[PDB]
Amino acid sequence: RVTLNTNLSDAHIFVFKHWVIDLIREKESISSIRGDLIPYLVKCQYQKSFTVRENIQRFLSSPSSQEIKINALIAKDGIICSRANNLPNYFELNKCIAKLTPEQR
Amino acid sequence: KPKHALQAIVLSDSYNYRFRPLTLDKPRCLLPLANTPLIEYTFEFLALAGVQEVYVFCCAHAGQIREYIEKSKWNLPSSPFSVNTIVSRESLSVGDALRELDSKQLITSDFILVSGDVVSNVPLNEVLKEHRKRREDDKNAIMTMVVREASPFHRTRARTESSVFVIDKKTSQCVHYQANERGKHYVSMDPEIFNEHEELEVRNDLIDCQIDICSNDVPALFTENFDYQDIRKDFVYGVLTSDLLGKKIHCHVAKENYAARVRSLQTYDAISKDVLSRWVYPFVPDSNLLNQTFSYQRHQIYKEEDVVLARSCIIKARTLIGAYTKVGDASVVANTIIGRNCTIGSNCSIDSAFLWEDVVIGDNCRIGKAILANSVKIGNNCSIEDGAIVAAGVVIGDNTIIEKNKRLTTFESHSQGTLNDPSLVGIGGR
Amino acid sequence: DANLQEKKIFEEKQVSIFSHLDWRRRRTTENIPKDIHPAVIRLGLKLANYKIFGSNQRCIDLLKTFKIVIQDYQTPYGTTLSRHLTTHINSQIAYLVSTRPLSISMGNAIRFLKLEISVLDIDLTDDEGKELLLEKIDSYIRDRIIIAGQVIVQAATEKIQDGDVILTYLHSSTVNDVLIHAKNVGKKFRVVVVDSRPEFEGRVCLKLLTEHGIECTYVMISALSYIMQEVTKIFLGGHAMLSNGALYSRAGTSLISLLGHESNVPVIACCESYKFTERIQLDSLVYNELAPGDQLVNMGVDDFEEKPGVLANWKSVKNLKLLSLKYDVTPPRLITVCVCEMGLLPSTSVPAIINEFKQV
Amino acid sequence: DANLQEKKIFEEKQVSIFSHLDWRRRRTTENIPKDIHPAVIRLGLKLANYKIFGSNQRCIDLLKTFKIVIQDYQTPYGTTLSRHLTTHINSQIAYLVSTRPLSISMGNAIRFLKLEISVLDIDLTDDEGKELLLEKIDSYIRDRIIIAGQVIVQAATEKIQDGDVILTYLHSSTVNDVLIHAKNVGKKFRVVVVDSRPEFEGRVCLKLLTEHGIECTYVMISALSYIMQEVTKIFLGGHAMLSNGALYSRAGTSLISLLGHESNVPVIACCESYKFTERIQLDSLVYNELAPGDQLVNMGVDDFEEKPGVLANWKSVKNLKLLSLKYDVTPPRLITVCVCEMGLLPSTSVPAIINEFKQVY
Amino acid sequence: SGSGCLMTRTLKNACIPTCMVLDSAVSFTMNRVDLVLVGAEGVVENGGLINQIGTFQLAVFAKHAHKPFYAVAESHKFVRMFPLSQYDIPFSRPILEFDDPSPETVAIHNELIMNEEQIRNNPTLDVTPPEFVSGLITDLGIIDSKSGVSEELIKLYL
Amino acid sequence: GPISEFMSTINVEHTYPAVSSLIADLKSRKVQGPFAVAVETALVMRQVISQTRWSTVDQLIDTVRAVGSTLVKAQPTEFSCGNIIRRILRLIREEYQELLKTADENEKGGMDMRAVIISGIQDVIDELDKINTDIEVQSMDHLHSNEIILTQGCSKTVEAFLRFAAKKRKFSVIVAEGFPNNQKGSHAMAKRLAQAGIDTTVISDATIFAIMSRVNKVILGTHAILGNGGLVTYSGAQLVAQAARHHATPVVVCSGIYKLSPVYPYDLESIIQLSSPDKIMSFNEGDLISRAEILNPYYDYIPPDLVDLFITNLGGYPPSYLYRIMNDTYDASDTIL
């Protein structure tokens, strides 16, 4: 059961487990986080044969901290709201600024 | 009240083949499920929907089909609908019936269409209101497909019913559809639907009962596009690809009640277990719609009145026994349905089998996962492994073993069957 | 705050027999203090948003978390480890309490951990005091919980007999580990799984047992009268055993026991020792714990889904208020045995075992 | 005013359990209406001031009084007797109820007499109508009570066995009338007389049985556990038997039956048939009648002997109230037999007997 | 009465499994039984059940075991008597008396029983009060109220 | 002795069609619930009487019985069917014996009583729309202010029972939804009880034992009452009675009389009915629905020794007096149909 929206934009708010930073050091072919890293992560989520390496797990990355509680799977979720959350790339600057008037006097 | 009577046509003979070794003696739409002919399961479904005028296409055994209907309960004035039968060419393909339909100009308004025989208990009275509404503002609403929420690996979801739908989560409009085939590795659709749809939902959890709610134009449309043969691989595909011009279809995913179609060998078994298990209430033996004498017993055991249950015979769970049927001593039955007036020997072992009207089994017989048609006899010391299928009249000699899937027959086709005993390594008729 | 709140929390002593049951919950980290170690917060969320959180696993994860707290603790070297450490811990439970009331499996563990704090010698340095506590906790986990479970599993399996048909209710990971261990030793039997609204905790016991190849049946609690005729024994894992002999477990646990007694079937209670308590209740309303009433609004057979109940305004409708307790007290005369790691004891023999440990 | 009072009688449904029980009693002749017959006055005084007023003698004196009322009634010339007579009588009841609530015995008598007035033949005359129902009344006193009593006592004394130890409680004239019989028929037995506060009705039972030469034993209700070990049978006279099989008698009657059954003694209920009621009571609090609370202030072994106590100002001290219910119901699982004039019946068989008399077509 | 040795035969001659149980072992038997059924030598105003000596013995076990207790009785056995306790019945012979001695010194053991003199001291009959009988099977139908036994009984004696 | 032994299934459809149409509606649960069954059972026999021709009375009582015997095996558990039949049978042989005598009384064969039976049938139909309206008034002798009450699932009879008290007395009731089968209507009832000024609280079915400790009375509505005073009631009611008796809490049953039936509960397993498991576990959990046994009964039997009071259209009556309501309403010849 897969739902998918189209009128959705990124907000560039990502929160990562620590271990992913070592992946960024190794996998040099990652230029933009939003452009490259996220889809890289989502492919590995379900693609079976796409299991080049999970070694960047259980390597004493400290998730208990001696026996793993989160190994056989890598997860990644999304979250949506209703108002006041975007990022300027030109045309927003006119708008996000206008949106920035819940001020007073 | 009129309501254009609400018509409904039933496409029998459409899936007449896959039940091959038996359908040549009597058609699929009349063989028993839980000691009850299929079309009855379909009819009471139709009546549940408020249908008032039914037309049944027939090709194989159109006589004994109609003869049953004529003497059925549905030919009475108490019936809620007036069933008429229709004959056409043998091995009838969908649409070719629809084309023959409007050539008779007998479709008045919105109707339902069923390709085969269906067990179900979903009240469509809500689906039509769903259908007839969004149509009254967009006369290009053509077909409303009703489907059942389920698991991807559900026992009641096989290849033909295994499909992938893409629906507008707001208005429930199937914008893309494709069947699941070993090899079809990807799901591909032109993205221009995204520019016309905000919130889509890709679902592989459906069933596709193929109980579509068809509009008024559909038959005439099938005559305009004479190429369309299959309602799922020719019709809808043409609508989604804009072959048929500027028309929409909609999906109604039911989340409660039950719906499925008796179509394949790997479904008759499944659905039997699904109606024995009370999934299709009230359509259960305990209702006795045809004046049977069934009664629910614990662990899903169903018996009729006047049944010879020998002491020291052990009846396990999930089984069903018709009336006038005898069972020997030290015999064991489990997860098998049994037609009326059968006769089971002594010191036997049955499991996962299916027995029909008046069948005779000798002493010391072992059976499993086998279909035993009407009026067949088995000698003593025999044994039948899984997958076996025998037709009527067939009789097996004593001290014999029928291998798996070894379908038999009492007729003159290519199948290995022949009646008299012994009938495996010892051969009759060849 | 608490000065004014304590008057509020007392003004709630009026007509509603549930007026005293505290309903206040902190489900977010909004306005959270700073004294709070991360691993405590991650637990505070799990305490408030998880719903299949066994009474054991909480006490485990609580203590394991407490280890990290004490490890990462930095005592003010203007003092020593002993003084100003419970005060640090005390300021952690107050958060952890506000996210969900303390179980009985947790309080006694906390009540114990606070003692070993107060008794260790001052000669030890802080790095010595820590490493000591870490041992006592790890021992408390193995001796009082895990091993005790492994004993109960065996002893309970003994009274299982081939041909039995036993009844569990609402996923007690202890009584699952029995049934699981019961099939592996080859005991021939089958299971009845009684579930109930709102959070059908049963259909996960059905999942586990089925994934182990166990014959099982699934009926809601309103089918007890119909299904008890098949059952032969009843197995219950409790949240705690009171000192009167009563079994303090979840909702229908009483009706399970009561209906069984009125059908001559036994109510076997599996509960570890540390869940025992000196507390004693006459009714299932004095001490209890509330759940969100909105979870009743959902009609059909699913928790969080698209069921716009006809009561979704009960918070705003006058004279209509939903509620759902989540523990209830069953008298002894229905419970026939408590199987603890000290062996199979009569439920009424609880306070002796409590006074057994209190010799220290 | 009545509706205004009816508004008051609504607000008396508050937190207190006994909010609804009616305390309004008139114990004087102040402001009496005129349409009140003298013989009714003397009665209403006896109801509110007597204390050993058995539920039987009340129904008798009520009827014998009612004869004197009807005998002296005078219908207006512009109306026959039947029309506008209950109205007169109804104006008598409303007074009598204001002195002390109607017993169940008295009530059914009202319901019966009010009926025979309706079915009364219009084609008669006054002196024809009067002289008639006076016999109907005298017949009611004959068959329904007096004879019925004489049947019960004989039917009850039959189950008295030589060597018994009988236990009665709080003076039931019927229960006294059977023990005195069992004495005079030669039965060898002895009696335990359980009494209780506040108006020690048991002494007058002790007084009677003693003057008939009966070995008696006198203990307060607090000694039930102590005294039941000698008792072998329990005799109770009821104020009424409910339709569910329960027994509606004075206060301790419930404990008497309870403590007895937990010591394997039978509870024998001696009650007439006119005291059967079509109603039922799940608790001893919905339908009942109060006594003044002041009666248990004079704590001493007396009630008239004006020797005070500590609670004399209870009416003036907040969060303090004394009460004394006069009846409670006893579940039928504790009553063993009911001794109606139709023989020894099980208490549960009451409503049939009620429906048996409704054969009055 | 020893009639048990006879009843088991009367059933066996009709292909009915039989397991004779000692009078002292009905309790152990209950959890196996689904329903207990007995005859009646006399029915009482209170809905009682005057039958053989052991009926009330197992009428209470059925109560304690929550298994239904049914009794069969013919209408020509409704008697007009009323016991107050399970003992208030007339004794043909004085029963259950004690010996008065004086200083005179004088597994399975089936042959060790009471003499024919001791037995005659023991009672012949036994009465079960109506709260222990789920229903009564009569030609008048199945009666269970135990106040309807009286209406029917009263319907007779007149 | 059913009807098919008398009339051929086809000619039944021409003589009395509504009968043949009712059986279909009766087995297919198109008409369920005892009331809906009752009223439709009556007015079907109305046309039957208005459509059969006969000479002697023994023709009818043998005919109307015969159709009933089939009209029961349609769906027997909906007991209100036979109860309307059994009451009609006495209705004629009473109107017979009264006429056969009042003609003998006129002294010193007229089957034109059909319109009397219709005037007798319509009488009992008008009694049905007068079931609660004369039952709701018994509350003010049982419900009192500040009391706490417990019920279970939708039951309009009990609903109207309380709301009448709520007119003047204020009090509190507790509702246990009849999961899984009485969930919808039960919630609605509480929402209605709130409007009437009733401190109503909705609880899970399992929360019953908890709150009973402080419950004054429990009120219950049944699906039928059997010949032993036992109760056939919608699911989950034994939980209430058993919890009540554990607290000595009085149990009250507010039911009409058309459900009172003389059939004796021999085997319970032939009484309870089993609905679809869809109401208990979703069809999606495919792994589970295959590997397990899932059952959803929607009736429940509670024995008669557990009810303390019966509120009926005739009044309050102990269970040990139900038989006298039978024999005054039915005839023992018509126990079996």
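Going by Swiss-Prot, the residues shown for chain E are 172-277, 290-341, listed in order.
Cβ atoms are placed via backbone N, Cα and C, with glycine included.
Taken from Swiss-Prot as is:
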- E:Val197 to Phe: Decreases the amount of gcn3 in the eIF2B complex (MUTAGEN)
- E:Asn222 to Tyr: Decreases the amount of gcn3 in the eIF2B complex (MUTAGEN)
- E:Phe253 to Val: Decreases the amount of gcn3 in the eIF2B complex (MUTAGEN)
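Distance from the CA of E:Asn222 (mutagenesis position) to the CA of E:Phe253 (mutagenesis position) is 15 Å. Between E:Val197 (mutagenesis position) and E:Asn222 (mutagenesis position), the C-alpha separation comes to 17 Å. In three-state terms derived from DSSP, E:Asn222 (mutagenesis position) belongs to an extended strand segment. Taking 8 Å as the upper bound (exclusive) on CB-CB distance to chain D, the mutagenesis positions E:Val197, E:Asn222, E:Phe253 give E:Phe253 in sequence order.
Neighbour list (E:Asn222 (mutagenesis position), Cβ cut-off 8 Å, at least 6 residues apart, same chain): E:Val209, E:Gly210, E:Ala211, E:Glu212, E:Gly213, E:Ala242, E:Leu308, E:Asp309, E:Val310, E:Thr311. Under DSSP, E:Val197 (mutagenesis position) is assigned to a helix (H, G or I) in the three-state scheme. Reduced to three states, the DSSP call for E:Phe253 (mutagenesis position) is coil. The 10 Å shell around the Cβ of E:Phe253 (mutagenesis position) contains 20 further Cβ atoms across the protein chains shown.
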